[PDB]
Every structure is written in structure tokens, then in C-alpha cells.
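Student: Sharing a structure with you now.
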Amino acid sequence: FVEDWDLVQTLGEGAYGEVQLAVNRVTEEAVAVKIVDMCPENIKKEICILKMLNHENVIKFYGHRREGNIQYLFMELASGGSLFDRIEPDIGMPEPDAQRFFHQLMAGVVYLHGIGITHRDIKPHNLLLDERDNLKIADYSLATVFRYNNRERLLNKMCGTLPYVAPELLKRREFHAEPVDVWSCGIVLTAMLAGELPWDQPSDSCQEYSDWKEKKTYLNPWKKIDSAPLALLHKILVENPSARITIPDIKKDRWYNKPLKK
Ligand SMILES: C[C@@H]1CN(c2cc(-c3n[nH]c4ccc(OC5(C)CC5)cc34)ncn2)C[C@H](C)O1
Ligand SMILES: [Cl-]
Ligand SMILES: [Cl-]
């Protein structure tokens, strides 16, 4: 990046920093670049995690360039943009398209969980689409290790995005990482099927969250969602993380296994 790259436009922000669409001044190859003025501990950590990743539903990491204090992180550019931009406000998207994306989401989250990594900020802005509309989970700024040498560590830090965060994260000093990512996937599913988020945060003081706990599914967004995927959302958006559905049991759900698409 001495001046091999032209910064063409802003793609988005992660938890930490900004990512740009960079076009190479020599070959015109277009990539995404995250540019960070060196926290050194965090970016070091982000890089180490980014190097662990290799899966069809995780965004490709090309590498990094340290130049002065500033670190440059290079990634595959998602030619289909983000899932956020496929969700029509107040409508969502067609159910077969939502189910395919949800399958792919689950594949990527199983992969991360399997290498002991939790993402911590799953939401449509961070789920990217390639030229064939395959979903790729991006933005590892909040990702961390939850399992190492086969021993689980609990998480003890609040982070993410409020409409997507699980309730235990707001209430418990320490909590299990996997059920928090499961919960955010359910909020993504809700967005895809209804084009609207159900609550500002899953707290007792938020009426929309109380309404769900009281099973008022004749209200929006729930009323927009067919009974089969709603039944899955009933198992995912369970307040007590120990009673929440796990990914192996999502894979057995009726809707998850319903044939919808070519
Ligand atoms: C319309 C425009 C939208 N687009 C994109 C691409 C990307 C993107 N690619 N790779 C990334 C790697 C990391 C990344 O970290 C986020 C999710 C924090 C923004 C974004 C991208 N993020 C949004 N929009 C691609 C061009 C062709 O089309
Ligand atoms: Cl390990
Ligand atoms: Cl949305």
C-alpha cells in the first residue's frame, strides 16, 4: 500500500474502523481493505483469527501490510454486497431465498464454532454475498476464542449490536458464547422474513420484547412470518440460554428441512 492502491469508496464500518473498496494502481484488481491506525492488541488478535479461517461461507482474507503505525487488512471483495441490501424494508425477501441464506449462515457459524471461534456481531451488514449469492460471514473485529484445547471459556464482555444481542448478555456477568451467536442468527432470520427488527433490545423495559415473551404473535413482525419458520424462531429466541435450541437441533427443524427451492 506504498501507493499501489486507490481508495474508491466506503464499504462500511466494522465494530472497529472502516473498510474501503481499493483498486490496485497496477493491475486494477478490486479488493476490500480495512485500514487501522495503531489498538495494537486487538488488531493483532483480529489478524490471528483472520489467518485461521478457511471455509466457503467465511470471507477470504488475503493478508496484511504494516506501514508505519497503520495496518492494512486485505480481503475478498463481495461482488454481491451485503445481505442488508437484499432485505426490502417491511417486506423481507422470498421465503426460499431466506431459507438458503439461513442454511449458509448456519454452515458458516458451525465452521466458526467448530474451530472454537465466536463471531459476536452477526447481523445482515456483516453477511456478504459473492457473484453466485453465496453468503460469507465477515468482520472479525469482535471475534474471540471460546474453546481452546477442548475447554470452553465463558465470555464476560458486552459487545455487538443491541437489536441482535441475546438477553443474557445484558444480564449475566459471564455467559456461554454459542447461544449468543444462535440468537443473533434468529434475529437475522426475522429480518429476512419480515424486513423489520422485532425490538430495540431484548430487555424487560422494551415493550416489544415483553410482547414476544407473552406470545403475541398476532403482532408485527411475527404476523408476517409463516407458521413453519415462526415455530423455528420460537425455539431460537428463547430467553434462557440453557433452554435455547442448539445448531444440531436447528438442523432437525421442520422448516429448516422443508423443500422450497430448485
Ligand atoms: C454495492 C457494493 C457493495 N459491496 C460491498 C462489499 C463489502 C465487502 N466486501 N468484502 C468485505 C470484507 C469485509 C467487510 O467488512 C464489513 C462487513 C465491515 C464492512 C466488508 C466487505 N461490503 C459491503 N459492500 C461490493 C461492491 C461490488 O458493491
Ligand atoms: Cl485448541
Ligand atoms: Cl432489517
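Since chain A takes its numbers from Swiss-Prot, the residues it shows come out as 5-42, 48-271.
Looking at the header, which is where the method is noted, we find X-ray crystallography, 1.5 Å.
Using the three backbone atoms N, Cα and C, a Cβ is placed for every residue, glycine included.
As listed in Swiss-Prot for this protein:
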BINDING   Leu15, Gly16, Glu17, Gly18, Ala19, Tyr20, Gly21, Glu22, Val23, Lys38  ATP binding site
MUTAGEN   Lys38 to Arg  Abolishes kinase activity
MUTAGEN   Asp130 to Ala  Abolishes kinase activity
ACT_SITE  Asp130  active site, proton acceptor
MUTAGEN   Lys132 to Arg  Strong reduction of chromatin-associated CHK1 ubiquitination
Student: If you measure C-alpha to C-alpha, which of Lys38, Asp130, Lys132 (mutagenesis positions) come within 10 angstroms of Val23 (ATP binding site)?
Tutor: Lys38
Student: For ligand 1, list the recorded positions among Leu15, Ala19, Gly21, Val23, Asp130, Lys132 whose CB atom is within a distance below 6 Å of it, in sequence order.
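Tutor: Near ligand 1, sequence order: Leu15, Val23.
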Student: To the nearest whole angstrom, state the Cα distance for the pair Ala19 (ATP binding site) and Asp130 (mutagenesis position).
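Tutor: Their Cα atoms are separated by 8 Å.
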Student: So around the ATP site, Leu15, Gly16, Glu17, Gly18, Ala19, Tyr20, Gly21, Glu22, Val23, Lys38 aside, which residues have their CB within 8 A of the centroid of those CB atoms?
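Tutor: Sorted by sequence, the hits are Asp148, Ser150.
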Student: For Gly21 (ATP binding site), which of these mutagenesis positions sit within 10 Å, Cα to Cα: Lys38, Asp130, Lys132?
Tutor: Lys38
Student: Look at each of the mutagenesis positions, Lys38, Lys132, and point out the one with the fewest other Cβ atoms around it within 10 Å.
Tutor: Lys132
Student: Before the 5 missing residues sits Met42, after them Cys48; how far apart are their C-alpha atoms, in Å?
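Tutor: The unmodelled segment spans a Cα gap of 5 Å.
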Student: Whole-number Å only: compute the distance from the Cα of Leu15 (ATP binding site) to the Cα of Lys132 (mutagenesis position).
Tutor: 15
Student: What whole-number distance in angstrom separates the two most remote CA atoms of the ATP-binding residues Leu15, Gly16, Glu17, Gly18, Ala19, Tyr20, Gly21, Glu22, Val23, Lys38?
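Tutor: Farthest Cα pair among residues binding ATP: 14 Å.
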Student: If one looks at the chain holding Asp130 (mutagenesis position), which residues at least 6 apart in sequence have a CB under 8 angstroms from its CB?
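Tutor: Looking at Cβ-Cβ distances below 8 Å from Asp130 (mutagenesis position), excluding near sequence neighbours, one finds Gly18, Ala19, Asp148, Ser150, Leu151, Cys168, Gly169, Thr170, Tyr173, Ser193.
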Student: Are there residues of the same chain, six or more positions away from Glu17 (ATP binding site), whose CB falls under 8 angstroms from its CB, and which are they?
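Tutor: Looking at Cβ-Cβ distances below 8 Å from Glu17 (ATP binding site), excluding near sequence neighbours, one finds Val23.
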Student: Suppose we draw a 10 Å sphere around the Cβ of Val23 (ATP binding site). How many other Cβ atoms does it contain, all chains included?
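Tutor: The answer is 19 other Cβ atoms.
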